[PDB]
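Here is the structure we will look at, set down as structure tokens.
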Amino acid sequence: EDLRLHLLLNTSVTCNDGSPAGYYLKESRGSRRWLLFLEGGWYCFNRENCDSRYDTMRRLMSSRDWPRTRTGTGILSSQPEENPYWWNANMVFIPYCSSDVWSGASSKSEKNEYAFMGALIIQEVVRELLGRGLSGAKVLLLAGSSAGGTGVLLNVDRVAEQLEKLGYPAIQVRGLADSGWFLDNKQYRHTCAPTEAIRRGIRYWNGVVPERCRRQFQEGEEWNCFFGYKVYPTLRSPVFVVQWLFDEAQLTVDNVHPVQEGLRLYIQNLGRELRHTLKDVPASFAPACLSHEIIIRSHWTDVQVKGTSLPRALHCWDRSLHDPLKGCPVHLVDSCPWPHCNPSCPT
Ligand SMILES: O=C(O)CSc1nccc2ccccc12
Ligand SMILES: *[C@@H]1O[C@H](CO)[C@@H](O)[C@H](O)[C@H]1NC(C)=O
């Protein structure tokens, strides 16, 4: 059940402090399915708050203290009872140590105290995994939670193009974005809010975004591509979107903590706004819960939207991509308007 750590052989691809990045691997011979999960954990957009993050969240900025193994949980689990969806797949857990929402491509030098290479970590991991079985893969599912979910949206197309120009058009690259579908909305009450943090982060990380999204918003406005409802329509790879309607990180950046009318309308409008952004997303799972992340939580099989679980919804999504399905829905968005109106929400 354990995934074994492999630091990157290309030591030029580093975490924030210059230590090498890496990945955790549990191989599954006899399986051409490969799951590459992107860890979340917020971000940092200037020297000062990155220094604070280095004091108290150093494992998200450095590999010096990483454990040698890690137990696969939820969709990374290998037992069918915990992971009905992809229990037999090759499991990859990519630690989040770049603090850049998996967007940076900047090395640390005399002018940069930290390296932000999240976009290069994903590519270098994919490159070093071909020699360990990925070259024979049939499906590469790029998954991620929180900032890792947004990292899927930023990197799923880049993963497909890298394998294309490397002589592997048979590997079908897909994305699974969990809790990374954020809104650049107005805060309930008025450090940089959210939309200004990404604006400064891109310049601080020299972050990169999907090409077609970059061409729409152009120079100075690439921060728009960090938000799912604006970057998703420009992606070519199939992406399944998992999003709590009332995400805790979304409420945090909205300064939402007996609910009076003003806050009630704000919460119900947020749930409404998120539903609207998913109306055109065919493969989606959006329960009306106040929570954060799901796909690597051990009890991720418990939540249901309209009677269908997330593992089943992901199974139906696989079927839909096998070249319209009866009793196998892929678009599952709660309609009720308040946190925990879905009885299967976590407690
Ligand atoms: O990683 C985590 O737990 C939270 S990440 C996060 N939160 C809120 C808004 C964001 C916007 C853009 C990108 C990431 C965002
Ligand atoms: C290591 O990674 C860097 C940055 O992505 C790249 O420029 C370099 O060519 C890589 N080296 C090898 C041997 O792959």
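In chain A, numbers come from Swiss-Prot; the residues present are 87-276, 284-350, 355-420, 428-451, in order.
The deposited model was determined using X-ray crystallography, 2.2 Å.
For all residues, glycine too, the Cβ spot is worked out from N, Cα and C.
Here is what Swiss-Prot records for this protein:
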- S232 to A: Abolishes enzyme activity. Unable to mediate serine depalmitoleoylation of WNT proteins (MUTAGEN)
- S232: active site, charge relay system (ACT_SITE)
- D340: active site, charge relay system (ACT_SITE)
- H389: active site, charge relay system (ACT_SITE)
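In the deposited coordinates, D420 and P428 are the last and first modelled residues around 7 missing ones; Cα to Cα they measure 12 Å.
Comparing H389 (active site, charge relay system) with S232 (mutagenesis position), their Cα atoms are 8 Å apart once rounded. Across the structure, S232 (mutagenesis position) and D340 (active site, charge relay system) are spaced 9 Å apart at their Cα atoms.
The least crowded of the recorded positions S232, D340, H389, judged by other CB atoms within 10 A of its own CB, is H389. Reduced to three states, the DSSP call for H389 (active site, charge relay system) is coil.
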